[PDB]
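Working notes, beginning with the structure itself.
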Amino acid sequence: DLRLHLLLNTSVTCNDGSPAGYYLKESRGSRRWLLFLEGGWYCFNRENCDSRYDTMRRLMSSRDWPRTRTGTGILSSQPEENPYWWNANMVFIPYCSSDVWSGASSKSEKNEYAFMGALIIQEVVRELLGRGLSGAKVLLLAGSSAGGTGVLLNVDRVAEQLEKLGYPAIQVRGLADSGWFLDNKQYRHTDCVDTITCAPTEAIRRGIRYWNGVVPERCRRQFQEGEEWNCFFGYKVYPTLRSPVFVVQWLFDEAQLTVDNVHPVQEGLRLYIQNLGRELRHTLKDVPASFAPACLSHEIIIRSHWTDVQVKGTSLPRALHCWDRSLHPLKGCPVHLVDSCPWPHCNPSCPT
Ligand SMILES: Cc1nc2ccccn2c1C(=O)NCC(C)C
Ligand SMILES: *[C@@H]1O[C@H](CO)[C@@H](O)[C@H](O)[C@H]1NC(C)=O
């Protein structure tokens, strides 16, 4: 079990002003630290944030959090479940900011909600440096769904924070799971009039202004004022990053299909789905550390049976182990694994 600590700096808060926090399981004999960002959609105006507060309140508030959580998948301490990093120091950071981990705004006379995701990550790192992170050799910032996009937005800022604090020997790396989206042509189209009809490009542009959202500096300098939404798309922000980042992405991700307004398949939809897989494969062609199976699914790294899926005969825990070796090509230890077959479940190891 990982145990809850609420932040000592209580100005760093969840949406409703309650303190944010982290769950920790130490491993005294290890210099490896895994910090995992939870996912769970987002909200971008008063009315949809109000709805989320009634029926998704654990993603907006720490008031009802349990004192412990069990580590699963890459956060498990058992080698049977986690062949990759079972002996590491484990941290689970709950997502209670509803801002894709980008926000830098407090609740105030003008703001009903606080959007503090970017500041939550920096404050967790700061408090952990007094609980053993100061001795680290490797800090892996990982995350799923909105947390995977959060890795892309925040990994270089963690690297800069640790350098400025006097720890240039800690190697900062990222692992982004199910956070690599395309701003592609949708299968059916609606103008952005409400929550359900608003495509991601439009919803994120509004969200950035509502959250006071922040993006990595080199990407911000490329796209400039009013165009920061582009940095929430992995294939546009990734080439701007300096930290090593491993990208895990299903080729037919359920969340991508949802934002494309896709739910007996006829010719138009068949060609749409095949073109999506091809476009995703294209964006990953020159990403050297990546795992992209031809399955219809969503998230993987904290699933207990994450060991089962394989690309070209290599599992995800093996690929991440090969990545670690590459950062000390390797015979029989590949790091770039992207399926070529063109339809969901053409890989027999896909989740049922
Ligand atoms: C962050 C997220 N969670 C979910 C869950 C279901 C459907 C979509 N999303 C999204 C989404 O639209 N990201 C686009 C962009 C930020 C890369
Ligand atoms: C608490 O967090 C806020 C927001 O990041 C920061 O401005 C402030 O300096 C922090 N306070 C302390 C004592 O670290």
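Per Swiss-Prot, chain A residues shown: 88-350, 355-419, 428-451, in order.
Positions of Cβ are set from backbone N, Cα and C atoms, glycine also.
Sequence-distant neighbours of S232 (mutagenesis position) (same chain, six or more apart, CB under 8 Å from its CB) are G126, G127, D264, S265, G266, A342, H389, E390, listed in sequence order. Under DSSP, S232 (mutagenesis position) is assigned to coil, being neither helix nor strand in the three-state scheme. Among the mutagenesis entries in Swiss-Prot is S232 to A, noted as: Abolishes enzyme activity. Unable to mediate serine depalmitoleoylation of WNT proteins.
If you look up Swiss-Prot, you'll see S232 (among others) marked as active site, charge relay system.
The annotation active site, charge relay system is assigned in Swiss-Prot to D340 (among others). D340 (active site, charge relay system) falls outside any helix or strand according to DSSP and counts as coil. Its own atom aside, the Cβ of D340 (active site, charge relay system) has 24 Cβ atoms within 10 angstroms in the protein chains shown.
A coil conformation is recorded for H389 (active site, charge relay system) in the three-state DSSP classification, outside any helix or strand. Residues or ranges marked as active site, charge relay system in Swiss-Prot (evidence: experimental evidence): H389 (among others).
Checking the recorded positions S232, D340, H389 against ligand 1, the ones with a C-beta less than 6 Å from an atom of that molecule are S232. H419 and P428 flank a stretch of 8 residues with no modelled atoms, and their CA atoms are separated by 12 Å.
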